[PDB]
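Step one of this worksheet: look at the structure below.
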Amino acid sequence: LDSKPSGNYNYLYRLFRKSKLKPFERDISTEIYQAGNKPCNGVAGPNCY
Amino acid sequence: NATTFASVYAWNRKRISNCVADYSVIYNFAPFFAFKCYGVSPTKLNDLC
């Protein structure tokens, strides 16, 4: 039922969030990635994971 | 900062240890094209043995 002949690429998962999660918490947002020894600003290019 | 490096086929090997890790002098150079840090986050080196 869940599998598709064209591939189910729409489903996602937020593995690379920065700070820690606590049990029974809700975290759904834009989740901009700001890491490295540089301000990424979401549009730089080096570290926009 | 050496005048002579090695070639791509005859890539050199240098083993250096028993020291202070000193991850601060490696950021001396500005025009770094790539600073890829797969596996270990680039700011969490200074507390690992």
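Using Swiss-Prot numbers, chain A covers 441-489, in order.
Going by what the header records, the deposited coordinates were determined by electron microscopy, 4.3 Å.
For all residues, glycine too, the Cβ spot is worked out from N, Cα and C.
In Swiss-Prot this protein carries:
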- A:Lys444 to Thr: In strain: Omicron/BQ.1.1 (VARIANT)
- A:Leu452 to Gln: In strain: Omicron/BA.2.12.1 (VARIANT)
- A:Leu452 to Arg: In strain: Delta/B.1.617.2, Epsilon/B.1.427/B.1.429, Kappa/B.1.617.1, Lambda/C.37, 19B/501Y, Omicron/BA.4, Omicron/BA.5, Omicron/BQ.1.1; Contributes to cellular immunity evasion and increases infectivity (VARIANT)
- A:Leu452 to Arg: Increased resistance to neutralizing antibodies. Decreases HLA binding to NF9 epitope. Increased binding affinity to human ACE2 (MUTAGEN)
- A:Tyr453 to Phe: In strain: B.1.1.298 (VARIANT)
- A:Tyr453 to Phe: Decreased HLA binding to NF9 epitope. Increased binding affinity to human ACE2 (MUTAGEN)
- A:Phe456 to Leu: In strain: Omicron/EG.5.1 (VARIANT)
- A:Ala475 to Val: Increased resistance to neutralizing antibodies (MUTAGEN)
- A:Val483 to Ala: Increased resistance to neutralizing antibodies (MUTAGEN)
Report, in whole Å, the straight Cα-to-Cα distance of A:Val483 (mutagenesis position) from A:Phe456 (variant position). 17
Taking the Cβ of A:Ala475 (mutagenesis position) as the centre, how many other Cβ atoms fall within a 10 Å radius? 15
From the recorded positions A:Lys444, A:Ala475, A:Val483, pick the residue whose C-alpha lies nearest to the C-alpha of A:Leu452 (variant position). A:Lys444
A Cβ under 8 Å from chain B is found, among the recorded positions A:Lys444, A:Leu452, A:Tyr453, A:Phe456, A:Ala475, A:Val483, for A:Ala475
Within 10 Å of the Cβ of A:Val483 (mutagenesis position), how many other Cβ atoms can you find? Include all protein chains, please. 7
For A:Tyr453 (variant position), list the number of other Cβ atoms lying within 10 Å of its Cβ atom. 5
Express the distance between the Cα positions of A:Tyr453 (variant position) and A:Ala475 (mutagenesis position) as a whole number of Å. 19
Sort out for me which one of A:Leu452, A:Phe456 has the most neighbouring CB atoms within 10 A, since those are the variant positions we care about. A:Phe456
Cα-Cα separation of A:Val483 (mutagenesis position) and A:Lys444 (variant position), in Å? 33
